[PDB]
Amino acid sequence: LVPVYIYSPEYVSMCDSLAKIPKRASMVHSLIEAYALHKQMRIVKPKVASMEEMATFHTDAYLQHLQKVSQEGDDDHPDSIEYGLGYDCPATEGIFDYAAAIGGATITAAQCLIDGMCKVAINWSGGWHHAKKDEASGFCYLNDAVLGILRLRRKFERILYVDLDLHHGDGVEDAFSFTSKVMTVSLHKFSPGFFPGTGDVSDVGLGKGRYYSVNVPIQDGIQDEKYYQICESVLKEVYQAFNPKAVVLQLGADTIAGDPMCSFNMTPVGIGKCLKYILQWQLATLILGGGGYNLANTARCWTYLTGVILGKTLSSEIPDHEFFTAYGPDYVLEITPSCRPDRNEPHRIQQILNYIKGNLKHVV
Ligand SMILES: CC(/C=C/C(=O)NO)=C\[C@@H](C)C(=O)c1ccc(N(C)C)cc1
Ligand SMILES: CC(/C=C/C(=O)NO)=C\[C@@H](C)C(=O)c1ccc(N(C)C)cc1
Ligand SMILES: [Ca+2]
Ligand SMILES: [Ca+2]
Ligand code: NA
Ligand code: NA
Ligand SMILES: [Zn+2]
């Protein structure tokens, strides 16, 4: 009944251990702990993913490469560019243990769901949706979202994956594009030159998986009310057509106003309405983080969302804690909307929604 919270001091240290990658995990946990929300949850220490468990999705060659680079390298390896390592996925020591930790945490969350320990299990340090079987991409060395889905698939026949990160969940979609057993639904920015470039409304999966991928392309500057209307429209149609047995929900906070991504104009309240809608299905739900690069804002967001999972309304005052100064100058939980135009034309949104509805008529 109480949500599972995947946490250990070791796990947070590991998630924060990569050189030059900013130290977000501790900020997120510390804020949740400052609000004492961990006391309302079942704190579960994550296992570390074994080679075999990561190999459920990732190829041997890619994993072995990740391990070699994690030990000795940064440069000096011929295969690293092809394996996707570089600027947005740096080759630095510990990347393999980092990946193992996050993969293991999400799998642990899934296992908790399978065992009926909880109906909601949270890994705020996961959601790394871009990684492919054989390739790192966009901060994702390992696709823990895919690993979570595959773990859930041990018990639950049909999984719905919902990706509310600013970016297209291409790695997860690709993993499951050829099957009807997993439906992926991604809302994301879709614009010429915008990472990773994929996820147009016309991308619907392939083969046995045709029409079991859903992509919702959204433009800059969308705010809470409009986003939720879109999200609810699509998810209502998805739930009725697909009838998921479990849900994996990726809640990247890079949609939030003030993010360096400077794209969407959301607040945690808007994302929270989407979360509430999904939670109301009362299915086993695995909650992941993802992007989120205004670190304080991301902690504000996921803390707030932890609150909605718990059905609690949190104080607007940020409580004193380790990273309190990071919340200045206002020291409040709430995020303001930037003064930025909403580039989403109602008519285009309706067209997109009509198209998805047409597609979902083939499900399933
Ligand atoms: C990869 C990504 C986000 C993905 C995501 O959020 N997945 O959902 C954004 C790219 C476009 C980017 O802007 C960037 C910025 C800085 C940087 N370093 C400082 C190393 C590396 C990449
Ligand atoms: C995207 C960005 C800034 C872009 C910009 O445009 N800045 O101006 C910075 C990245 C490095 C970042 O902050 C980050 C944090 C955590 C993380 N993981 C927990 C995997 C991966 C990346
Ligand atoms: Ca394999
Ligand atoms: Ca089977
Ligand atoms: Na997304
Ligand atoms: Na699919
Ligand atoms: Zn993102």
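For chain A, we keep the numbers from Swiss-Prot: what you see runs 14-377, in order.
Keep in mind that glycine also has a Cβ here, set from the backbone N, Cα and C atoms.
Long-range Cβ proximity for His143 (mutagenesis position), meaning a same-chain Cβ under 8 A and a gap of 6 or more residues, is found for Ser150, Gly151, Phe152, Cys153, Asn156, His180, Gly182, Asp183, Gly184, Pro209. Taken from Swiss-Prot, the feature active site, proton acceptor applies to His143, supported by experimental evidence.
When secondary structure is read from DSSP and collapsed to three states, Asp101 (mutagenesis position) falls in the coil class. In the structure as shown, the Cβ atom of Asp101 (mutagenesis position) sits within 10 Å of 14 other Cβ atoms. Here Swiss-Prot flags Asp101, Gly151, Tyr306 as substrate binding site.
Long-range neighbours of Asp178 (divalent metal cation binding site) (same chain, six or more residues apart, CB within less than 8 Å of its CB): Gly140, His142, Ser199, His201, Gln263, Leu264, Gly265, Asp267, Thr268, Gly303, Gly304. The divalent metal cation binding site feature in Swiss-Prot is assigned to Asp178, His180, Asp267.
Here the residue is the original one, but Swiss-Prot notes a mutagenesis experiment at this spot, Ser39 to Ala: Enhances the deacetylase activity. Contacts of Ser39 (mutagenesis position) defined by a Cβ separation under 8 A and a same-chain sequence distance of 6+ are given as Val25, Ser26, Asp29, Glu335, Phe336, in order along the sequence.
Quoted from Swiss-Prot, the note on mutagenesis experiment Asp101 to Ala is: Complete loss of catalytical activity. Complete loss of catalytical activity; when associated with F-306.
According to Swiss-Prot, the experimentally introduced change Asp101 to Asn is described as follows: Almost complete loss of catalytical activity.
The secondary structure of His143 (mutagenesis position), as reduced to three states from DSSP, is coil rather than helix or strand. In Swiss-Prot, a published mutagenesis experiment is listed as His143 to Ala, annotated Loss of catalytic activity.
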Nonlocal neighbours by CB distance (under 8 Å) for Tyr306 (substrate binding site), same chain, sequence gap 6 or more: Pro35, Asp267, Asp272, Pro273, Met274
Filtered recorded positions, from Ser39, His143, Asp178, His180, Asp267, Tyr306, whose Cβ is under 6 Å from an atom of ligand 2: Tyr306
Recorded positions close to ligand 7 - of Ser39, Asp101, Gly151, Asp178, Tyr306, only those whose C-beta is under 6 Å away: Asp178
DSSP-derived class (H/G/I helix, E/B strand, else coil) of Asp267 (divalent metal cation binding site): coil
Span of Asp101, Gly151, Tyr306 around substrate - largest C-alpha separation, Å: 13
Listed recorded positions with Cβ under 6 Å from ligand 5, out of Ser39, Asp101, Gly151, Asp178, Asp267, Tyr306: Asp178
